[PDB]
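Just below is one structure, and these are the notes that go with it.
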Amino acid sequence: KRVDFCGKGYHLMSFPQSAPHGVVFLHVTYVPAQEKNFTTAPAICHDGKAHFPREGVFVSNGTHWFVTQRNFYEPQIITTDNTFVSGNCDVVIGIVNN
Amino acid sequence: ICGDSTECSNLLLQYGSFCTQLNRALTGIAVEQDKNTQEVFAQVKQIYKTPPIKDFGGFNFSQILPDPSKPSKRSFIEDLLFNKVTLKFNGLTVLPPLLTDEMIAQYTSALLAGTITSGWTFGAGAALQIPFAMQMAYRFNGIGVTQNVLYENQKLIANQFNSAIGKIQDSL
Amino acid sequence: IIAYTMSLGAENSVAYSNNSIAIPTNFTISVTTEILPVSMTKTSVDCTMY
Amino acid sequence: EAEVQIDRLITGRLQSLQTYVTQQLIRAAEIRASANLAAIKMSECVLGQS
Ligand SMILES: *[C@@H]1O[C@H](CO)[C@@H](O[C@@H]2O[C@H](CO)[C@@H](O)[C@H](O)[C@H]2NC(C)=O)[C@H](O)[C@H]1NC(C)=O
Ligand SMILES: *[C@@H]1O[C@H](CO)[C@@H](O[C@@H]2O[C@H](CO)[C@@H](O)[C@H](O)[C@H]2NC(C)=O)[C@H](O)[C@H]1NC(C)=O
Ligand SMILES: *[C@@H]1O[C@H](CO)[C@@H](O[C@@H]2O[C@H](CO)[C@@H](O)[C@H](O)[C@H]2NC(C)=O)[C@H](O)[C@H]1NC(C)=O
Ligand SMILES: *[C@@H]1O[C@H](CO)[C@@H](O[C@@H]2O[C@H](CO)[C@@H](O)[C@H](O)[C@H]2NC(C)=O)[C@H](O)[C@H]1NC(C)=O
Ligand SMILES: *[C@@H]1O[C@H](CO)[C@@H](O[C@@H]2O[C@H](CO)[C@@H](O)[C@H](O)[C@H]2NC(C)=O)[C@H](O)[C@H]1NC(C)=O
Ligand SMILES: *[C@@H]1O[C@H](CO)[C@@H](O[C@@H]2O[C@H](CO)[C@@H](O)[C@H](O)[C@H]2NC(C)=O)[C@H](O)[C@H]1NC(C)=O
């Protein structure tokens, strides 16, 4: 889990090979690519309550809002099961109605 | 050991090749120094730049971001550190380092401006933009405190961070 | 032969903003090497003969 | 007989130079260890949460 220890990127696994006076590691790594642009917000107001994502992040392509995992694009409809509530939205800076 | 004397050189000539290996060892450590610095600092592939307008959710990085006023473009704390410490006769020679202080400043500035804006994503691929207040929320979530805490205590946390960053200034 | 000034690399300005994020949509898998010595030759010397 | 004194000076200065070189080697090894630790810290703590 320690970053950049073995392999530049997210580590998956490794293979050893011998050498005349040493060893050679082959590191297999995961690298994301082909990014995009999105509009975000830290919480969602609904009925006065504030909803935060369990695991993910809020995005919107311009008209509709979705929750996605951080390291891959996979939009999903917001539901009361992937979000949790905490208080009313009068103190968070960046709430958006939805 | 001779000071430009012919007979001294002739007498030394029959002692073998101590001086060759002496110079070899000194050259080895001299190269190792530059390799060392380059390994430590050159961790980035590009040179990121902070945006002209800065609204990092109330956090204030003015004491560490580079200052265009100084020609060396070193930040305030770097200037304090440089002003804090203070330090060719008969064969001695001092070789200049490969990387100038300006280049070291550029690497530090690039690292710091990358980590303010991109987070950690720039260390494992291409830098991805992300608002700072939405990055500290991820950073609590990695130590067991749910992100709900951060968004409800943003101003107090920003004030604490600024006070700490001023106290370190005064102490240094 | 030409002598010049070192280039620290490319230069981009990441388009920071307070309500915009960038999320990947694809991936690649990379294999890299790392080489490390672990040993050197074992040598023995006899004084009297030398 | 001047050659004898010249030889004495030569051997003394040579021994002093060798001592200096050995001290430099030890110190360089120590500094290299410290810098390796510094590089590890910069990679693990600056570029990611530890
Ligand atoms: C943003 O994404 C949503 C979700 O797909 C788009 O809304 C859909 O648009 C299609 C037409 O392309 C309709 O058939 C669907 O009924 C819409 N709703 C859903 C839930 O899919 C929306 O058009 C996208 N906006 C932009 C600007 O790309
Ligand atoms: C992101 O930054 C923009 C730029 O300032 C903010 O937009 C401002 O919003 C306030 C409302 O409190 C207005 O008074 C300003 O006039 C707006 N600025 C501009 C240039 O229009 C926006 O509020 C910020 N968003 C978040 C979530 O902090
Ligand atoms: C989100 O919805 C809330 C409530 O539906 C809006 O709050 C109202 O805004 C109008 C227009 O300024 C006021 O006349 C009402 O008094 C507000 N009601 C409350 C309870 O505050 C709010 O403006 C909407 N938009 C945002 C960005 O929050
Ligand atoms: C970040 O903190 C610094 C303090 O070092 C602020 O700089 C001060 O700003 C006030 C008001 O403009 C001046 O009266 C002080 O003289 C400044 N201090 C120095 C040392 O120059 C800076 O304004 C803060 N950042 C923001 C965005 O306000
Ligand atoms: C996301 O949007 C930003 C803002 O438009 C893009 O940044 C600009 O991209 C254009 C390319 O046509 C450049 O000419 C500008 O110089 C960029 N702005 C800055 C401040 O550098 C960004 O490219 C978009 N991201 C993606 C993946 O398309
Ligand atoms: C992600 O990238 C891979 C390759 O980097 C894409 O796979 C290629 O798709 C094109 C068009 O279908 C083919 O011509 C290539 O042969 C594919 N490459 C391989 C190695 O099979 C893939 O399509 C990308 N993902 C998306 C969603 O576009």
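Residues 742-828, 854-938, in that order, are what chain B shows, numbered as in Swiss-Prot.
Header entry for method reads electron microscopy, 3.3 Å.
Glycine residues also receive a Cβ, built from the backbone N, Cα and C atoms like all the rest.
What Swiss-Prot notes for the natural variant B:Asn764 to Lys is this: In strain: Omicron/BA.1, Omicron/BA.2, Omicron/BA.2.12.1, Omicron/BA.2.75, Omicron/BA.4, Omicron/BA.5, Omicron/BQ.1.1, Omicron/XBB.1.5, Omicron/EG.5.1. Under natural variants, Swiss-Prot gives B:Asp796 to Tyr with this note: In strain: 19B/501Y, Omicron/BA.1, Omicron/BA.2, Omicron/BA.2.12.1, Omicron/BA.2.75, Omicron/BA.4, Omicron/BA.5, Omicron/BQ.1.1, Omicron/XBB.1.5, Omicron/EG.5.1. B:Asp796 to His appears in Swiss-Prot as a natural variant; the accompanying note says: In strain: B.1.1.318. For the natural variant B:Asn856 to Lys, Swiss-Prot gives this note: In strain: Omicron/BA.1. The structure shown keeps the original residue. Looking at Swiss-Prot, you'll find the natural variant B:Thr859 to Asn noted as follows: In strain: Lambda/C.37. Quoted from Swiss-Prot, the note on natural variant B:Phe888 to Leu is: In strain: Eta/B.1.525.
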Shortest C-alpha distance to B:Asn856 (variant position) - which of the variant positions B:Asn764, B:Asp796, B:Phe888:
B:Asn764
Might you list, by sequence position, any residue in that chain lying six or more from B:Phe888 (variant position) with a Cβ less than 8 Å away from its Cβ?
B:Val785, B:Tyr789, B:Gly880, B:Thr881, B:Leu894
Nonlocal residues around B:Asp796 (variant position), in sequence order (Cβ under 8 Å, 6 or more apart):
none
What subset of the variant positions B:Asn764, B:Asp796, B:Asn856, B:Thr859 has a Cβ sitting under 8 Å from a Cβ of chain C?
B:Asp796
B:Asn764, B:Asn856, B:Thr859: which of these variant positions has the highest Cβ count within 10 Å of its own Cβ?
B:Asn764
Round to a whole number and give the Cα-to-Cα distance in Å for the pair B:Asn764 (variant position) and B:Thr859 (variant position).
12
Using DSSP and three states only, what is B:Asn856 (variant position)?
coil
